[PDB]
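Encoded as structure tokens, the structure appears first; notes follow it.
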Amino acid sequence: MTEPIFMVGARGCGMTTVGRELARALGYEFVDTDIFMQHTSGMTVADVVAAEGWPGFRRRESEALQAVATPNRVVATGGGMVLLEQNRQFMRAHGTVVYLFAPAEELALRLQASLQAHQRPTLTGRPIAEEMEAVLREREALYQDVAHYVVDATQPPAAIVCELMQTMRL
Ligand SMILES: [Cl-]
């Protein structure tokens with residue numbers, strides 16, 4: 001029982017807290033592809049895309065996934081890791097995938113909270129909201145497609161780990 005465990009979902013849904021705790025209960029080491037990328041490709045998307053394009057950003061992400069995926073590890077992934085099929089296929093072939101689920105409506109509400117004081121209706125408000133929800137829902141369908149297991153990540157982290165330990169049988 002030694003395969004890495006991949007955590008997928010949006011960031012801000014307790015991947016770090018759940019990941020570390022889970023690692024602690026199994027004697028595994030916790031790692032995070034986004035930190036790996038900051039360390040090896042720098043702190044900005046802008047520098048990588050300017051130098052190597054979106055395809056070179058995706059390549060560095062895919063290499064980070066493959067580099068940290070060794071036995072006895074719980075791997076947190078970037079919110080966009082599931083966007084390319086090759087990453088989804090890699091994850092399923094090399095270990096167990098847990099989706100920390102948060103409804104696309106809640107993610108939209110989190111974006112609003114961080115960016116706008118409230119929400120008075122405006123002519124352009126719903127259309128733009130609608131576009132952002134469509135993109136959130138397309139990504140959600142890919143989180144679901146790659147997952148072996150899905151846990152409600154709108155629960156506190158301790159309740160998630162316990163359900164995963166039951167769900168995955170530990
Ligand atoms: Cl994200």
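Sequential numbering from 1, following the chain as shown.
The deposited model was determined using X-ray crystallography, 1.8 Å.
Note: Cβ is positioned from N, Cα and C throughout, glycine not excepted.
Listed in Swiss-Prot for this protein:
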BINDING   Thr16, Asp32  Mg(2+) binding site
BINDING   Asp34, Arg58, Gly79, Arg139  substrate binding site
MUTAGEN   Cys13 to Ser  66% of wild-type activity. Increase in substrates affinity
MUTAGEN   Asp34 to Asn  Loss of activity
MUTAGEN   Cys162 to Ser  No effect on activity and substrates affinity
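Structural mapping of features recorded in Swiss-Prot.
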residue : record                 : DSSP (3 states)
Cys13   : mutagenesis position   : coil
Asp32   : Mg(2+) binding site    : strand
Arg58   : substrate binding site : helix
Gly79   : substrate binding site : coil
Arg139  : substrate binding site : helix
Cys162  : mutagenesis position   : helix
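Residues from the binding-site residues list (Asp32, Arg58, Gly79) with a C-beta closer than 6 Å to any atom of ligand 1: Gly79.
Each residue contributes its Cα atom, and for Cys162 (mutagenesis position) and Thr16 (Mg(2+) binding site) those atoms are 15 Å apart. Comparing CA positions across the recorded positions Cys13, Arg58, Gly79, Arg139, the one lying closest to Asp32 (Mg(2+) binding site) turns out to be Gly79. Take the mean position of the Cβ atoms of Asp34, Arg58, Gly79, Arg139, the recorded substrate site; other residues of that chain with a Cβ within 8 Å of it are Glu61, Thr77, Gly78, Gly80, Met81, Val82, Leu83. Here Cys13 (mutagenesis position) comes close to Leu100, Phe101, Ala102, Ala153, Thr154: these same-chain residues lie at least six apart in sequence, with C-beta atoms under 8 angstroms from its C-beta. Between the listed recorded positions, namely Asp32, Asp34, the fewest other CB atoms within 10 angstroms of a CB are found at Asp34. Between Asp34 (mutagenesis position) and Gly79 (substrate binding site), the C-alpha separation comes to 9 Å. Cα of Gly79 (substrate binding site) to Cα of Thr16 (Mg(2+) binding site): a span of 13 Å. Between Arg58 (substrate binding site) and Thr16 (Mg(2+) binding site), the C-alpha separation comes to 22 Å.
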